Amino acid sequence: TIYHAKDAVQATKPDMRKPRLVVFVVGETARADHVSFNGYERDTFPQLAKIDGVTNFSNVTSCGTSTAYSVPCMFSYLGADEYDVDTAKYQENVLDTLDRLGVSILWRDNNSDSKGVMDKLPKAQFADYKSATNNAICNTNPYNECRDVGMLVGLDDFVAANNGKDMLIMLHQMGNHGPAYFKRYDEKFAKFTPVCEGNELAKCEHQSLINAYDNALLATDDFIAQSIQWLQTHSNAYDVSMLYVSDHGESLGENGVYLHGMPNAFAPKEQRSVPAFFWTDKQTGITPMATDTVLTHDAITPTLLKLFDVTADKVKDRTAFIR
Ligand SMILES: [Au+]
């Protein structure tokens, strides 16, 4: 292991102040420009719109254009300019640090896996929610695909087992993963019709492709809202907050490009312009940065440290999503 934050210290501890409980939704394939709050023509986040204390960040650029590249970068100490995907798994990352400091780290995954981020931590702290052995919400559609909201079931059990400790829960979404956007949401979210249902996306009618994509965002709006509602059930005992950031965007036919994964050197803007949301309860004292702050995935690690009152010199200078 190559360390970067052996100096990290937690300035206040959960025996001397309210324990802190944070959900970090690690999003998938969502584009900033399809978010209502960023000026999109459709109301793709109706439920998040009803919740007080949500900040939408309108200028966030991902570290890369794929899950394998972006996800380790989101938790890295090195920042986009120095990040090396090929050695990321041997670097101390922000979850390693928080775990060393006693913060209970949980990682539930309805996407693939943590792309190496959790590899140094006990395997019991990672749970596969793509399978009904863990996920109780899979038989709600014709494909029997486990839904992101199932990652919230049994979270009370985890909180009860970590009573009084600081907790950081990562929920790795299936989200808007393509090509089969139409599979990504239950029928209650099929608001925009007709929808593309083919694997050759260039052969779908463009509007029908957009419709499937936007319906998948409605299901993610629901999942994020439900995550906040779950946190709210613990707000008297815990200082609760929710961070959402997508791993990358998506091309939807611009210049004949589909899906993602374009190398950064020529990646179109749509693959790197991602949404970010931050919610916190009024008791926590956490203050969001300005909604239009120029931000990147580099802001994630200092945000997670600040949420737990941790300082590490490697990122002391670094802009976060919060003050
Ligand atoms: Au991804």
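Note that chain A carries Swiss-Prot numbering, so the residues on display, from first to last, are 219-541.
This entry, so its header tells us, was determined using X-ray crystallography, 1.6 Å.
Using N, Cα and C of the backbone, Cβ positions are placed for all residues, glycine too.
Applying an 8 A CB threshold to same-chain residues 6+ apart, the list for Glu246 (mutagenesis position) reads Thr285, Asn329, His390, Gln391, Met392, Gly393, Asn394, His395, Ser464, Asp465. According to DSSP, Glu246 (mutagenesis position) is assigned to coil rather than to any helix or strand. According to Swiss-Prot, the feature Zn(2+) binding site maps to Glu246, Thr285, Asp465, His466.
Experimental mutagenesis is annotated in Swiss-Prot for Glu246 to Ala, with the remark: Abolishes transfer of phosphoethanolamine (PEA) to a lipid A analog in vitro. Almost abolishes resistance of E.coli strains Rosetta or TOP10 to colistin and polymyxin B, by comparison with the same strain expressing wild-type mcr-1. Does not affect expression or membrane localization in E.coli strain BL21(DE3).
In the three-state DSSP reading, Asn329 (mutagenesis position) counts as coil. What Swiss-Prot notes for the published mutagenesis of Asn329 to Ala is this: Abolishes transfer of phosphoethanolamine (PEA) to a lipid A analog in vitro. Almost abolishes resistance of E.coli strain Rosetta to polymyxin B, by comparison with the same strain expressing wild-type mcr-1. Does not affect expression or membrane localization in E.coli strain Rosetta.
A simple way to gauge crowding: the CB of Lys333 (mutagenesis position) has 25 other CB atoms within 10 angstroms, across all the protein chains here. Experimental mutagenesis is annotated in Swiss-Prot for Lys333 to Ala, with the remark: Abolishes transfer of phosphoethanolamine (PEA) to a lipid A analog in vitro. Almost abolishes resistance of E.coli strains Rosetta or TOP10 to colistin and polymyxin B, by comparison with the same strain expressing wild-type mcr-1. Does not affect expression or membrane localization in E.coli strain BL21(DE3).
Recorded in Swiss-Prot as a mutagenesis result, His395 to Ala carries the remark: Abolishes transfer of phosphoethanolamine (PEA) to a lipid A analog in vitro. Almost abolishes resistance of E.coli strains Rosetta or TOP10 to colistin and polymyxin B, by comparison with the same strain expressing wild-type mcr-1. Does not affect expression or membrane localization in E.coli strain BL21(DE3). According to DSSP, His395 (mutagenesis position) sits in a coil region rather than a helix or strand.
For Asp465 (mutagenesis position), the Cβ neighbour count at a 10 Å cut-off comes to 30, with all displayed protein chains included. Quoted from Swiss-Prot, the note on the mutagenesis of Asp465 to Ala is: Abolishes transfer of phosphoethanolamine (PEA) to a lipid A analog in vitro. Almost abolishes resistance of E.coli strain Rosetta to colistin and polymyxin B, by comparison with the same strain expressing wild-type mcr-1. Does not affect expression or membrane localization in E.coli strain BL21(DE3).
Swiss-Prot documents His466 to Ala as a published mutagenesis change and attaches the note Abolishes transfer of phosphoethanolamine (PEA) to a lipid A analog in vitro. Almost abolishes resistance of E.coli strain Rosetta to colistin and polymyxin B, by comparison with the same strain expressing wild-type mcr-1. Does not affect expression or membrane localization in E.coli strain BL21(DE3). Residues near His466 (mutagenesis position) in space but far in sequence (CB under 8 A, at least 6 apart, same chain), listed by position: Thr247, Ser280, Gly282, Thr283, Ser284, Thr285, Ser288, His478, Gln489, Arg490, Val492. DSSP assigns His466 (mutagenesis position) to coil, not to a helix or a strand.
Among the mutagenesis results in Swiss-Prot, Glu468 to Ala has the note: Reduces resistance of E.coli strain TOP10 to colistin, by comparison with the same strain expressing wild-type mcr-1. The residue drawn here is the original one. Using a 10 Å Cβ-Cβ cutoff, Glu468 (mutagenesis position) registers 23 neighbours.
With a cut-off of under 6 Å between the Cβ and any atom of ligand 1, the mutagenesis positions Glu246, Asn329, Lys333, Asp465, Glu468 reduce to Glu246, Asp465. Listed in chain order, the extra residues whose Cβ falls within 8 Å of the Cβ center of the Zn(2+) site residues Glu246, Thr285, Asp465, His466 are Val244, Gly245, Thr247, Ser280, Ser284, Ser288, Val289, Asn329, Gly393, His395, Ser464, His478. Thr285 (Zn(2+) binding site) falls within a helix when secondary structure is assigned with DSSP. Its Cβ placed at the centre, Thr285 (Zn(2+) binding site) has 21 other Cβ atoms within 10 Å.
Of all Cβ atoms in the protein chains displayed, 24 besides its own lie within 10 Å of the Cβ of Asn329 (mutagenesis position). The 10 Å shell around the Cβ of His395 (mutagenesis position) contains 22 further Cβ atoms across the protein chains shown. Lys333 (mutagenesis position) is 19 Å away from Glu468 (mutagenesis position) when you measure Cα to Cα.
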